[PDB]
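The structure follows.
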Amino acid sequence: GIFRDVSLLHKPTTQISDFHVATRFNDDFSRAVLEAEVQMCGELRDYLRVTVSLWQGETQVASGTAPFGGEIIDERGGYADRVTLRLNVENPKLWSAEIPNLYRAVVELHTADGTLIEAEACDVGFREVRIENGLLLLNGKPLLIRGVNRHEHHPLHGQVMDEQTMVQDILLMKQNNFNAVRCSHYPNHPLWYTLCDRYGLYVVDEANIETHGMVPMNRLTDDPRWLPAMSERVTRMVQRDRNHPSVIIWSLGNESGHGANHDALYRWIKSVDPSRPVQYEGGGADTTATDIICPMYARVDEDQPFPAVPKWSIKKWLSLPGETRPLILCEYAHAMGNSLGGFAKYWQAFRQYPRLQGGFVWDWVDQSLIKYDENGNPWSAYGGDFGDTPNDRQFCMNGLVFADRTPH
Amino acid sequence: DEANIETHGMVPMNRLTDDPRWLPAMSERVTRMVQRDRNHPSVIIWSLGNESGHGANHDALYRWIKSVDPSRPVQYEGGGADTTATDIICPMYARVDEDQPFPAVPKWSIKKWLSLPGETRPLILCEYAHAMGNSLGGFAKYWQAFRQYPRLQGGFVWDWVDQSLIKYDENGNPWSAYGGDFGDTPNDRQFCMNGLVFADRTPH
Ligand code: NA
Ligand code: NA
Ligand code: NA
Ligand code: NA
């Protein structure tokens, strides 16, 4: 169904069509350069101008104005319908899940005399994400991911999300010492990223690609005829969400094996947005299509040597010959019912090994739905309770909290 | 095959090995060993000595060996067992699971050591499982780890045979003696007996 919002937007004929925000820093993060690239559609005129202003609350920190026309990029010239403005910020307040400092950037399309054609805005978080010497760093410091996987689920409204439920989830997660969320397994409602920017949570943004039921799992992802469809799902997500500071990692999807399309899209992301690592678990969790070893349900000490996709113990995985990447479990500690035995073992290992930088619990909230018996009394239902067949019964309930967000 | 260089008693341990005035003496002990033994097939690894800290002389002699005999790896434990003067992480008495974070020369657990950022070398303990008396508790843990981790390629037990000496009482009856039994002082008593076999080669 139509399970997210529907709206009408009116733009002028000459309009802002895209804008990108990037932050660069010096070695000690005491100086930052805010680079904003703005793109337009419509008739170009010599009087057109673009102004980008950066605000910290009520105070304007930086500003820049320029006519359209980018730098030369190849033999034929540059983009006449683009402009890049670079704003210097001294001693910027850095964004993190601990302290989510935010600035407000306003992008103005206006004529030279001063009349405003159109304005767009976005929240700006100054932070640098990079993998150096096998460690994932945020603002120069190695992260320890206290993560959880979260589906968009409501026991009454199905997969329709609301701001109140989102805020309730974020507050509960932070109150229970979580600092990261994986959008399993699709781009979320747009307000989710804004709330994560505001409250402080690292976000893994995941493409809407999962072909788990295929035999073999990469039958489609290794087929060039499905490359366009896969590419749309990756590229449109990046184009929508690349400005959000909370998003620190891109994911190519979930449980789709490993095919050449994964490698192609990994490289596309690395080319378009070098500011964020790319991860993907399929094909054994350490393929060429991931910057992070991200296995699902690899155990702390016990090896699980399956054919062609083994789940080594996470301690052993780090030291395999020629392996240097960090390891962050994209799913672990399956919380189905009376569960989470052995969680302390994982966290002992996370604290002992530098390149074990945490993981994402599976998962946040039970996917139970509400039904009414013969007396209007509600009761929580799972797979098979709606006449659906074949079904997977109670495997939909793997959460740390009940569907009404009461804790397990 | 190990060079005859050990300066364990120095304070700090590299006081001589970091002094260029002792480089000739150290170089003689390395180079003459290599010149004598480089034809033996059984020799697969050279060692620069034992427990002498880490000084520039170690790096110089490591490179000399690498230049003259590229056919054998070079190892050295001093200075924390993972310095620039060794091709193999070769700690002494690093434990399987427990870290021992001493200042400037920590003994990480061997499993953790392999995965330290930027570390790629194999790990072979030059000494482990100290067999002093009723000992070798926990040996199975080491060998479980050795079999599970590819880059944990074993180690050298300390050590083979007790260093006890024979003395005779008032009736010509022999008895095994250790440190201090010859009037030697100061001494380190029974720490000379760390072997898997007695001095007469009967097994423990
Ligand atoms: Na860690
Ligand atoms: Na499930
Ligand atoms: Na091994
Ligand atoms: Na001894």
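Numbering, chain A: per Swiss-Prot, residues 208-615 in sequence.
Using the three backbone atoms N, Cα and C, a Cβ is placed for every residue, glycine included.
Pulled the feature table from Swiss-Prot, pasting it below:
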- A:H358 to D, F, L or N: Less stable to heat than wild-type. Causes significant destabilizations of the first transition state (MUTAGEN)
- A:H392 to E, F or K: Essentially inactive unless very rapid purification. Causes very large destabilizations of the transition state (MUTAGEN)
- A:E417, A:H419, A:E462: Mg(2+) 1 binding site (BINDING)
- A:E462 to H: Slowly inactivates galactosidase activity by reducing the binding of magnesium. It increases binding specificity (MUTAGEN)
- A:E462: active site, proton donor (ACT_SITE)
- A:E538 to Q: 10000-fold decrease in the beta-galactosidase activity (MUTAGEN)
- A:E538: active site, nucleophile (ACT_SITE)
- A:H541 to E, F or N: Poorly reactive with galactosyl substrates. Less stable to heat than wild-type (MUTAGEN)
- A:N598: Mg(2+) 2 binding site (BINDING)
- A:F602 to A: Decreases the stability of the loop 794-804 (MUTAGEN)
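Are these features on the surface or tucked inside, and what are their neighbours?
A:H358 (mutagenesis position) counts 18 other C-beta atoms within 10 Å of its own C-beta, drawing on all protein chains shown.
In the three-state DSSP classification, A:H392 (mutagenesis position) falls within coil.
Under a cutoff of 8 A between CB atoms, and with a sequence separation of 6+ in the same chain, the neighbours of A:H419 (Mg(2+) 1 binding site) are A:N461, A:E462, A:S463. Under the DSSP three-state reduction, A:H419 (Mg(2+) 1 binding site) is assigned to coil, being neither helix nor strand.
In the three-state DSSP scheme, A:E462 (mutagenesis position) falls into the coil class. All protein chains considered, the CB of A:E462 (mutagenesis position) has 16 other CB atoms within 10 Å.
Cβ neighbour count for A:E538 (mutagenesis position): 24 (other Cβ atoms within 10 Å of its Cβ, all protein chains included).
When secondary structure is read from DSSP and collapsed to three states, A:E538 (mutagenesis position) falls in the strand class.
All protein chains shown were included, and the count of other CB atoms within 10 Å of the CB of A:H541 (mutagenesis position) stands at 15.
When other Cβ atoms within 10 Å of the Cβ of A:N598 (Mg(2+) 2 binding site) are tallied across all protein chains shown, the result is 14.
According to its DSSP assignment, A:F602 (mutagenesis position) is helical.
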Within 10 Å of A:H392 (mutagenesis position) (Cα-Cα), which of the recorded positions A:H358, A:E417, A:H541, A:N598, A:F602?
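So the list is A:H358, A:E417.
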Please tell me which one of the recorded positions listed here (A:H358, A:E417, A:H541) sits closest to A:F602 (mutagenesis position), measuring Cα to Cα?
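Given the candidates A:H358, A:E417, A:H541, the nearest one is A:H541.
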Same-chain residues six or more away whose CB lies under 8 A from the CB of A:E417 (Mg(2+) 1 binding site)?
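Long-range Cβ contacts: A:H392, A:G460, A:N461, A:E462, A:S463.
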Using the centroid of the Cβ atoms of A:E417, A:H419, A:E462 as reference, list every other same-chain residue with Cβ within 8 Å of it (recorded Mg(2+) 1 site), in sequence order.
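Sorted by sequence, the hits are A:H392, A:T418, A:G420, A:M424, A:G460, A:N461, A:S463, A:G489.
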Using all protein chains in view, find how many other C-beta atoms are within 10 Å of the C-beta of A:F602 (mutagenesis position).
12
Relative to ligand 2, which of the recorded positions A:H358, A:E417, A:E538, A:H541, A:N598, A:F602 have a Cβ found under 6 Å from one of its atoms?
A:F602
At a CB cut-off of under 8 A, do any of the recorded positions A:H392, A:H419, A:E538, A:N598, A:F602 come close to chain B? List them or say none.
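Checking chain B against the recorded positions, no residue falls within range (Cβ-Cβ under 8 Å).
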In whole Å, how far is A:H541 (mutagenesis position) from A:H358 (mutagenesis position) when you measure between their Cα atoms?
14
